[PDB]
Structures are given as C-alpha cells and as structure tokens.
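I have placed the structure first, in the form of structure tokens, so that the comments after it can refer back to it.
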Amino acid sequence: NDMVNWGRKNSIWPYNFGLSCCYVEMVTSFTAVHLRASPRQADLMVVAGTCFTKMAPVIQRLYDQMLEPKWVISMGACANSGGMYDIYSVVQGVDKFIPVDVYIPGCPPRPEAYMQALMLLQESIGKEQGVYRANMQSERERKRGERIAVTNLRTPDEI
Amino acid sequence: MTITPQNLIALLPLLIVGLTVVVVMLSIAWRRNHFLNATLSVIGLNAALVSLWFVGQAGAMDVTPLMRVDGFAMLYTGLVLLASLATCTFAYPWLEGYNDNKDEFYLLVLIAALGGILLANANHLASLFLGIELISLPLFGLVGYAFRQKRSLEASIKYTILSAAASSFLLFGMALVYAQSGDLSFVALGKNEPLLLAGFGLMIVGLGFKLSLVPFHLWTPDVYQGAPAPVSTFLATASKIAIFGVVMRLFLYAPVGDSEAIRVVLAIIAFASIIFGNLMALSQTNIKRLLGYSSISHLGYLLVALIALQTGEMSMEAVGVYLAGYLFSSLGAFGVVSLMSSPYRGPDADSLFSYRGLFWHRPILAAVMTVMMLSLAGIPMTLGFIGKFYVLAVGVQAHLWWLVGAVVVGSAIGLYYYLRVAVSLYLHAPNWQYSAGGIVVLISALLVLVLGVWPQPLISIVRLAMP
Amino acid sequence: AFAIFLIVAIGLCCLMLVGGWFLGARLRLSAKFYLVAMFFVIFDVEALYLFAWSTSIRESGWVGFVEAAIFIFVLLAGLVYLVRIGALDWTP
Amino acid sequence: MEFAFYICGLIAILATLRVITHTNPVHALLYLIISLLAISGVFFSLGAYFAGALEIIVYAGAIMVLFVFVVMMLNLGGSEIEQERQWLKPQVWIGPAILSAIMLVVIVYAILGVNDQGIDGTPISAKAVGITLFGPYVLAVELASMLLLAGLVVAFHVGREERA
Amino acid sequence: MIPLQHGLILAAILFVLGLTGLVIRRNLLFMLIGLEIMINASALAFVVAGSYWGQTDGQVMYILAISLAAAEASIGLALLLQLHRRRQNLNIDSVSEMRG
Amino acid sequence: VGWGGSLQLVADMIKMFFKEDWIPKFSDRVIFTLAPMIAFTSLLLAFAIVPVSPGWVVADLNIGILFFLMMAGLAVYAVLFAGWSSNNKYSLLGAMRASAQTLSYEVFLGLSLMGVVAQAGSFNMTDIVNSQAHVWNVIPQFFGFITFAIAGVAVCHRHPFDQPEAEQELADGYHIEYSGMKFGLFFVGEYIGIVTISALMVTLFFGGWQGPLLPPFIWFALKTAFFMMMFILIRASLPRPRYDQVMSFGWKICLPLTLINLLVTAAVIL
Ligand code: SF4
C-alpha cells in the first residue's frame, strides 16, 4: 500500500540545533516556512554550526534521545567536515560519530538551500538510510548537463 | 410559604448577625485593624441582643418549614449571644500579644453565633444540620488559631477529625430515619419499628460527641488544654448550650422519643456520664483539663432532666435554669483563666500547681474563681444549687431513682476537686480592655451570688419564655 | 443510543492501544501556593447553588432575585477581602 | 436494569475495597475517583438525575483535585514506605474489621425487618429542585453560602503563608 | 426495581469502610480521605432516603452536605499545608502531646 | 501539492502511528498510560451531546450540560497525572503551573452558561435548539458570550501558551517526557476540544437548525466552519500572555462580570 511512506513524506518535525553563527540564515528560513519543535519529540535533527570537541557528547545524547526513525542533515562546511577550521579543537565533521543522510554545503547556506534540503530529504524518505538502488544518482550527476550548458553570465560591473 | 414582615421580625437575630459578618469582612479588607474589628463585631452582637426584644413583640410562629420560632428559642438565642459577647471581650487581651493577622478572630466567632442562633430555632432535621456545622467550622478553625504552638495544632487536628466523624454519623442516622417516615420534620417524624429506632441511635452518636457524653468524651480534655482560653470560653459554654436546645426539642416533638426504647439508652448514657466524669476528674492538676472534665458531668445532669421531660412539665424550666446557671459559672471561671494570660505569652502556663497563691497576687480575681468554683459544685448561695435542685426534683418526679442517686453520689465525688482549687488560691505564694475583661467576670460574680440567694426573678424570665 | 456510542468509543481506544503495542525530596520555596485552587474548590461548591438555581427562576420572582443578589454580594465581599488581604495576588 | 445496577455496585464495592488495601496514595485517589463515578452511576440509575451529575462536577472534580495537589506537592513517594507496610499487617486488620462487621450486621438486620415496597427509577428533573431550593429552603442556601465563606476564611488562616 | 434495603446497606458499607479508613491509618491525609469517603456515605444514605418517598427532598440537603465536604476538605488541606511547613513528619503520632 | 487544510492533521496522525516506544526508568507506569485518555476520551464523549439531527441524535438524554461540566472538571486530571508521571521536578512543576492556570480559568464557563440556560429554562438540548427560532440568545449576553469564549479557549487549548514552555526558570514544560503516540493523543484531544467548543457555541448561543433557504444541517456546518476560521484567526492573533498577566485577569475581572450577568438576566426575564 505504501501509506506509511506517504505519511512519512508528507510530515516531518525539525529539531533546530543551529549554533552561535550560521543560524541567522536558518532563522530567515524558519520564519518564512513556519514554538512547535520540542526536544524528545522530533525525528529530524538539522546539525548546523561548528561541531566542537567539548560539546560533542551533547550531540550524542540528543541523537540517542530521538525515536527509531532518525534523519540527520549536516548544514554548512563547518558541520559536513571540519570546514575551514582544521584545528585541534574542532572535530572534522559530525559524520565521524553519527550517521548523516543529507549534506548541504555552504558557509552559511541559504534559506533556499534549506528548502532544497527538505526537498531532497522527502525525496529520499519517499523511496522505500536506504539507497533503494536510486540514490547512486547524485546532484553532481543529475544536473550535470544543466550546468555544463551554461555559457554566458552577467558582467560583475553592474547591479 | 413566602416572606412576610412577620417572618423578617422573627428572623431578626439571624439577620443582624449575618449583616455583621459582611460589615466585619468588608472592614477587614479595608483596613485590617484590631480595634475597629472588635468594635464592629461587639456592636453587632449587642444589636442582636437589642433585637431580641423586637422578636418578643412577635408571637410563637414559623418562618419556613425548616424553623419554628417560640419563646423557648428566645432564651436560647440570648444564652448564645452573651457567650459570644463574653468570648470577644476575653479575646482582645489575649490577642493583643499575638504577632500577626489578629483580625480573623471576630469573623469566626460571628459565624459561630450564626450557627448557635440557628440551632435555637429548629423544626426540621435539616436546620439541625445547618446549625451544627455552622458553629463547628469556627470551632474547627479557632482552636487552631495561633497554630504557632505545638499543641494548638494538635488540638485542632484531633477535634477536626472527630467532629467531621460525628457529623457523618449524624447525617447517616438522619437519613435512615427518613426511610420509614415520609418527612424529616421533627413533628412529622414518628407518624417502634427497628429501622427508625436504629436511625435514632445513629443520631445519638452524632449528637453525643458535641454534648460530650460518656463514650464520646475523649476530645473534651485535649482540645481544652490545647485551645486558647478565649476559645475555651466559647467552646465550653456557647456550643453545648446551643446544641442542647435542638436535642431537647427533637424528643419533645417527636412521638418516637415518647417510647421507652430510646429512653432507657439515654438514661444509661446519663448515668455513666456522671460517673465516668466525676471519677476521672479528681487526679487532674491542670485547670483547663479540670474544667473540661466537669463539662462532661454538667451535661450529664442536663440529660437526667431531659429523660423526664415527658413526665411532668417542670422539666422545661429545670433544663432552662441549669443552662443559665451553667453559663454564668463557666464564663466566670474561664474568664479568670484567660485574664491571667493578659499577654499572648506563647504557651500559657496554667495548672493547679501554678495556682498556688493568687489571692496575694490578685485578690479580686481569686474571689471570682472561688465563687464560680463553688457554684459549679452545688454549694448554696449560688445559682448552680438551684439548678441542681430542679434536676433532683425532676428525677424525683419521674421516679428515676438510680439517676437521681447518681447525681447525689456524683456530687459527692465531684465536691473534692472543686474544693481543692478553691483553697489552692489561698496557699502561700510561690490595659483598658483588660479592665473591661475584669468587669465582665466581676459582673458575672455579682449575678451568680444574687441569683443564688434570690432566685425568683430568673424563674420569672424562664416561665415567661417557656411555651 | 448512548450506550452504543460509549461502546464504540472504548472499542476505538482498545483498538488504538492494542494496535500500538503490536506495531512496535525537599522543595523549600519551590511550588506551594496552590491556594488559588483551594479558592476554586470552595467556589465550585458556591457556584453549584447557581447551577441548581439556573433551572427554575421564572417562578422564583422578586424575592429570588433579592436573595441571589445577597448571595453574590456576600461572595463579592469575600473576594474583595481576599484581594485586599493579599491572598489573591501574583502567585508562582 | 438489574444487571447494570449489580455490576456498577460491585465495581464500586471493589474500588472501595481497593482504596483501603493499597499503600501508594495515587492509586487510592484513582480508585476513589472510580468509586465516585460508580456512585454517580447509581444516582442516575435510581433516578436522582440532579445528583449523579452534581457529584462529579464538584465532589470528583474540585475536592479530589485538591487532594491530588496536596499529595503531589508533598513528594512523599519514594520515602517512608517500609515501616507503614510493616505496621499495617493483616493481623491488626482483622482486629477492627470484626468490630465494624458487628455494626454492618446490626444495620443489615435492622433494615431487613421492614417491608420492601419497591420504587421504580422515577426521573426527577432539575425544574423541580429549582423550585424546592427556592421554596421553603432559601435560608438553607443562604446559611450554606455563609458556611462556604467560613470554610474560605479558615482555609486561608490555617494555611498561612510566610517567607519560607 | 430495587427496594430501600440494598441502597441503605450500600451506604452502610461505604460508611463502615470510611470509618475504618479514618481509624486505622497514621497519615492525616488518609484520615481526611476516609472522612470524605464517610461523609459521602452518609450523603448517599440521605439521597436514597430522599428518593424513597418520590419527592424533591433528597437534593435539598445533599448539595449542602457536599458544601460541608468542600469546606471541611479545604480547611483540612490547609492544616496539612501548615503542618508540613512546620514539621516534616506527617504522622499523627507527631501531634500526640498532652496524653492523659 | 496537498490542496486541503485538514490533510496536514491526517498526515500528522499517520506519522504518530508506528513509532517505537521506550520505557521510562524510575517512573510510574499506570498513570503514564492513563494520563492521555483523561485528556482524549473526555472531549471525545463531550461530542455526545450535540444535536446534529433530531432523527440522528447521538444521545437523546435529558441533561447534557452537566456532562459537559463533568468533562471540564475531569480534564485537569490529565495534566496532573501527567505532571506526576513525568517524574522530573522540572516537568512536574511545569504541569503544576499549567494545571494552576487551568483550574483558575475553568471557573467561568459554568457561570457564563447559567445565563443562556436560564433564559432557556431547560437542560434538554432540543428545547435550546428550538428556542433560537426567531431571536438568538447572543444580543443581550455579549459579556457572557465573550466569557464563555475565553473559558473555552483557556482549557489547555494553547491560548495561555504555558503548556510547552515555562516563563519561570527552574522548571520546564511537561510535554517533554512524552514522545510516543501520547503526543499525538494530546493533539487530537485538543482538536476535538476546539471543534466541540465551536459546535457547542453555535448550537447553544446562536441558532442551530434554522434553514432560511437551504437545508439546516449544512447551515449549521457552514456556520461552525466560519466560527472555526474565526477561532483560528484570533488564536493566531492572540499573543502569548505571560503567567502574571493571566493571573491578573482571572478571578478579578470575570467573576463579577458573570455575577452581574446573572443579575441582569434575572431582572429582565421577569
Ligand atoms: S559554516 Fe560558516 S557561518 Fe556556519 S558555523 Fe561554519 S564558519 Fe560559521
């Protein structure tokens, strides 16, 4: 029937873990898309910001708290990898200790990038981390012929 | 029936006092002042005494099916009002030393006066219940007034659980009677099947807690030691004076009380009340427990008259005059106890060993305690003797030989502890409203002496009131 | 009838719960001051008389309105008393 | 009718037995709520239509809520468990059980002596209690309002707040 | 078709059980609980007596009986408040002074 | 994309199903299970008193109002056994303050409803729905109508806004320790609560089953839909009121308003 899949595609509950910086664009997105998000109730955790070595156990307890269906979005270069801070005090990515499903590059990403993250995550949630033999297709490979066909761009001396 | 101006003039005691609660509550919320609240509360109770004359202009009549107003109820309302007047004048000197919230006291006493003057007027079993509980809630709460001590709260809690228990016995009995009879009106009741009698015995349990009878007397020591002496003035006099009127009216009106099945049970309770009071009362060295022990015996003498209410018409005035004499004796004695605690003093140290001397400390106040303490016993030149004399005459009239013998031997046993306290005030020594408190007990001393030597005018009032 | 609807409701509760299972010392200053709720416990008992009153008022008439005004005036006096003494105020 | 009355009366009896045998308070409060709902069912079966629904709104919806508040704020769960169960043995339960059973059998023997004269479930509507409260029984209502004011002031007093 | 005896013995059973709960336990909360139970038992007995005769005499004091229950429970609960504020022990044997 | 507003609630209900349940350690189990249905079944059976049709009436009982008040009083137990079952002083105090403002603001609905049932004079809902035949019982009782509105939106309908958060520190909202189907049970319970308050408002204040030119059941349904939309509009417009201001505008302002409301209706009815 796949009614459960429709249920999971249609509705998701976001847990906002944005840190010191990089959260003002996330707020810009959230105030347009949407006090409903609550701890120990959500199934989606959008890890953003620089994952520091000191507070990483906090992220591991919050990962443990959520329910059986767990999705994780890494946003920003500081959360996908160590980003620009390849330093003793930053762990080189949140994917080291928790599995991650979607990666959103940028520094900071755009609100539209958050929108496209929800679109790619409902697209992944709608094919049953399971590849379902459909995720080998990559945005690097899917829009490749779209991006290569671009020839001319506006000159940067104009507004 | 509807409301007629005759009904409002008849209801004037229950009205003036209720208007006083509202004005006192508004005055508390306005200023929260002790002087204004005491003045406002005593003015309302004095206004209730004045309005007793106006209901005397009205005859013997009904207000609702719940109540019947007779001249009998006129006298009982008066007894309750002077006790309320007596307790506020004894509370001001005790509460001047209280640390805070000194103003809720008069509000609760005013509620208890409403409850007392509602059990005077009774004709239906429900008014009996609206009255018992209206007076208990201030007596639930006023023995726990000044809960900062370790025993006031103790006394409040013991009285609280037990009084709710008695009210639950009274209510369950009140319905088990109404199962047989079609109405709960006293007159309409009884119109000797075991369920009606069984329901009657349950009401005796629920009534004999508050009247301090023999298997229910256990509360009367403890709360009398724990409560403040101003509360003990009201708890000794007003509550049982008001309660005794409704239990007498039920047996006078109800034809079931004519039957000997209930009569034998109440006589045995009266027999044992005298004995189980006057034997355990000897060993006490505390004045408050001593007065609480005597209360059980005094309510027993009232019962040996009440059992012969149905034989001869002299029992009506006999119960009335012993209640008047019993009021004056206990108010004078408990006023002296409270007048020794002229400040709050935390826990008052009163005992029979603490009352050595007291004549070379305060001679006038020792004389009042001696006069009243001899009046409790049965010594002549005191109003207690005339009250004792009528209950002996009532028992002789109805041929209750065991009961009248119990009063005499109970008097013989109970003479002992009254006399020790009378002589212990003669061993070797170890503000404006205070003078007003002294005036109240001194006024009562003059009254009990002149109505013991010259008792006719009080009888004229009683036969004027009795229907 | 009402019984059938009650059976349906309890059957739906049983169905959802069964389906869910198969699918698979010292407070100090904190709390206290519930006395607003004690005021409700007493005031619900006061308002139960108005609950019984509301059914039959047309045959009651003028003395009924008079003594109902007295009743709610006594309640209002008690309320302003509680306000002015400081019982009914800001509460944790 | 008879079977419904029997089953709800037995539910009330079982809840009353349950509330007097357990130790944890919240279970006792829950079973007492169940007993009160059963009593309201009895009231509706008898025909006291303004009693079964009057008990729940007030007796099982405000006062029991006050009980829940006081048992919740004391936080007495998790402390003082063992000695209460140690003292409350069956042997001391038998003691006053027979003493109350004498009262029970005496009142059963008293009530079985009368005739039955059974009454059907006559429905009493609120239209007539709206008159009877206002007929002879107006001063009962007034003195009950004064009673409730008295309860309010004694609850404010003996529950006095302070700095702590 | 139920006669008076069944309802009256039901009220008597609740009366007896409430009285026993008032007697046997130590906690003042539990004596207040048994007190309210036994008040309800007496009120039930009154209600079945009132509805026996088939007029409006059962609902006229039952309302005031539950008013008494409300006021008594409220003052008792405030007493428990101030008792636990004074002393941490909630047993009745703490307030057991002036024995004899 | 989804074209219907209700489809979101449908997807939410489907989502709450089939979610793994974890046992809480150091917690009571009977109340942890029973607290949701005290909030759900109460307002589910509050639906049993609506006159949806004279011929398809769900229950033709003589009294429905007292049942509604019985559910109103019962509702508090859900927040209280939830607070005690949280077994965390933070959540327990959060549910204690939520139940505080609940018991505080549940007082008004009965006394506000006394006015309409007094000018109606009966408890059988057929008499009320037949009373609003030409003149509705909303013109004289504006104050009663707004008081009943405030009371209906104040019973754990999120207008107080102290349910999932706490203005006071040292404590936390009590919706944290529930994460299974019980959270969906809470949402569906408040949903049936708001629709039942709207239905009771239309059938008790305004005129149900009128049918001016169209069949009256869809007239009732469309009026209920308009009041649903207006309730959502004012709920969204209503900002979060802090705990203090809610305590200030509670027993002070609307108890006298409903008492003078009873005085006015009793004076004008005779
Ligand atoms: S991605 Fe950029 S904005 Fe975001 S935390 Fe890292 S450095 Fe800051």
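In chain B, numbers come from Swiss-Prot; the residues present are 1-191, 199-437, 447-483, in order.
If you check the header, you will see the structure was determined by electron microscopy, 3.7 Å.
The backbone N, Cα and C atoms fix where each Cβ goes, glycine too.
Over all protein chains present, the Cβ of B:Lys217 (mutagenesis position) has 25 other Cβ atoms lying within 10 Å. Swiss-Prot gives this note for the published mutagenesis B:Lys217 to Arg: Shows 40% of the wild-type rate of deamino-NADH oxidase.
Under mutagenesis, Swiss-Prot gives B:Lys217 to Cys with this note: Loss of activity.
Counting every protein chain shown, the number of other Cβ atoms lying within 10 Å of the Cβ of B:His224 (mutagenesis position) is 24. In Swiss-Prot, a published mutagenesis experiment is listed as B:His224 to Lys, annotated Shows 40% of the wild-type rate of deamino-NADH oxidase. Inhibited by 20-30% upon addition of 0.25 mM of decylubiquinone.
As a published mutagenesis entry, B:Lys247 to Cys appears in Swiss-Prot alongside the note: Shows 7% of the wild-type rate of deamino-NADH oxidase. In sequence order, B:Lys217, B:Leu218, B:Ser219, B:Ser302, B:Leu306 make up the list of same-chain residues 6 or more apart from B:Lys247 (mutagenesis position) whose Cβ falls under 8 Å from its Cβ.
Per Swiss-Prot, mutagenesis B:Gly391 to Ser is noted as: Shows 90% of the wild-type rate of deamino-NADH oxidase. In sequence order, B:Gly332, B:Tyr333, B:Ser336, B:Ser382, B:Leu383, B:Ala384, B:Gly385, B:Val464, B:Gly468 are the residues near B:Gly391 (mutagenesis position), counting only same-chain partners six or more apart with C-beta under 8 A.
One mutagenesis experiment named in Swiss-Prot is B:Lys395 to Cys, and its note says Shows 5% of the wild-type rate of deamino-NADH oxidase. All protein chains considered, the CB of B:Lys395 (mutagenesis position) has 21 other CB atoms within 10 Å.
What Swiss-Prot notes for the published mutagenesis of B:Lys395 to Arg is this: Shows 30% of the wild-type rate of deamino-NADH oxidase. The secondary structure of B:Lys395 (mutagenesis position), as reduced to three states from DSSP, is helical.
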Whole-number Å only: compute the distance from the Cα of B:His224 (mutagenesis position) to the Cα of B:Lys395 (mutagenesis position). 22
For B:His224 (mutagenesis position), which of the three DSSP-derived states applies: helix, strand, or coil? coil
Per DSSP (three-state), B:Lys217 (mutagenesis position) is coil
